[PDB]
Amino acid sequence: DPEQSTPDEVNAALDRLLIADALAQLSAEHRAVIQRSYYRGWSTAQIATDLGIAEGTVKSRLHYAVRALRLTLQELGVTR
Amino acid sequence: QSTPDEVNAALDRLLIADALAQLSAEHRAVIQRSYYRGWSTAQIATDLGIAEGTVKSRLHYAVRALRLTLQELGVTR
Amino acid sequence: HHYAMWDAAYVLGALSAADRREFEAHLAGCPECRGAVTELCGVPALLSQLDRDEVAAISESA
Amino acid sequence: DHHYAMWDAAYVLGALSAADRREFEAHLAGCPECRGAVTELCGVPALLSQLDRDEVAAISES
Ligand SMILES: [Zn+2]
Ligand SMILES: [Zn+2]
């Protein structure tokens, strides 16, 4: 990766710190659907099978999971 | 034996790859570096030897070009 | 309308290709959903700052 | 004639620095044009995520 200025380097590390913190603060169920969809690339159907719930429930669960994440991210200063 | 959804997913992956192959080299370069390599605007500037502002507008045009292709290809509406 | 619940899935890339087109169609004529996705469009960018391994460690470690 | 209009792609792709991201979210709170812009671009990451960086590097080399 190219070299960044010192401030950029630190700020980005701070950000990764807070984002990680925000995800740790998710309930297990909210983190579970975010991990599967975004980090593992799974589809709602696949998440439905692995988790043991209806697909419609995977959708709504993700809706709440991301909105909760956002709340923490705002409180944390990461996003407005 | 192929599920209707895995077929559609396979098609979309071909088309998105195809759409990325149709971008100009300069557009593909900035998209590759921001999204796939996770580089910042400033890092992309350093690596290409152009101004940061140019990286932003270039990314602006590149993403819009990608989208035009993906629309024509039928991937997105 | 069940669509309102699709915003996150859509923005996270988790909608099957058929659901994705259904939603994109709904979005063209639904200002509420449209504003919902707009609220979330910054989230994948933030999520992308971590790798799946870092994330898996956060889970195992709860 | 307002420079923020060029930042929409970098924002949605996750390429803005922490500082740049704050300025832009600030501007977004007051510019309906830039908001419509990011809204148009926000299915893009989800589409891009369907390929890996290796496939993409292979394509760029040729
Ligand atoms: Zn709606
Ligand atoms: Zn603006």
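Numbering of chain C is taken from Swiss-Prot, so the residues present carry the numbers 25-86, in order.
Each Cβ is built from the backbone N, Cα and C atoms, and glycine gets one as well.
Per Swiss-Prot, Zn(2+) binding site is recorded for C:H25, C:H50, C:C54, C:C57. Counted within 10 Å of its Cβ, the other Cβ atoms near C:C54 (mutagenesis position) come to 15, all protein chains included. In the three-state DSSP classification, C:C54 (mutagenesis position) falls within coil.
Per Swiss-Prot, mutagenesis C:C54 to S is noted as: Loss of Zn(2+)-binding.
Quoted from Swiss-Prot for the published mutagenesis C:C65 to S: No change in Zn(2+)-binding. Using a 10 Å Cβ-Cβ cutoff, C:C65 (mutagenesis position) registers 25 neighbours. DSSP gives C:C65 (mutagenesis position) a coil state; it is part of no helix or strand.
Only C:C54, C:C57, of the recorded positions C:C54, C:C57, C:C65, place a Cβ under 6 Å from an atom of ligand 1.
Here the Cβ of C:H50 (Zn(2+) binding site) has 17 other Cβ atoms within 10 Å, regardless of which shown protein chain they belong to. Other residues of the chain with a Cβ within 8 Å of the Cβ centroid of C:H25, C:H50, C:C54, C:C57, the Zn(2+) site, are C:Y27, C:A28, C:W30, C:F47, C:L51, C:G53, C:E56, C:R58. The Cβ neighbour count for C:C57 (Zn(2+) binding site), using a 10 Å radius and every protein chain shown, is 20.
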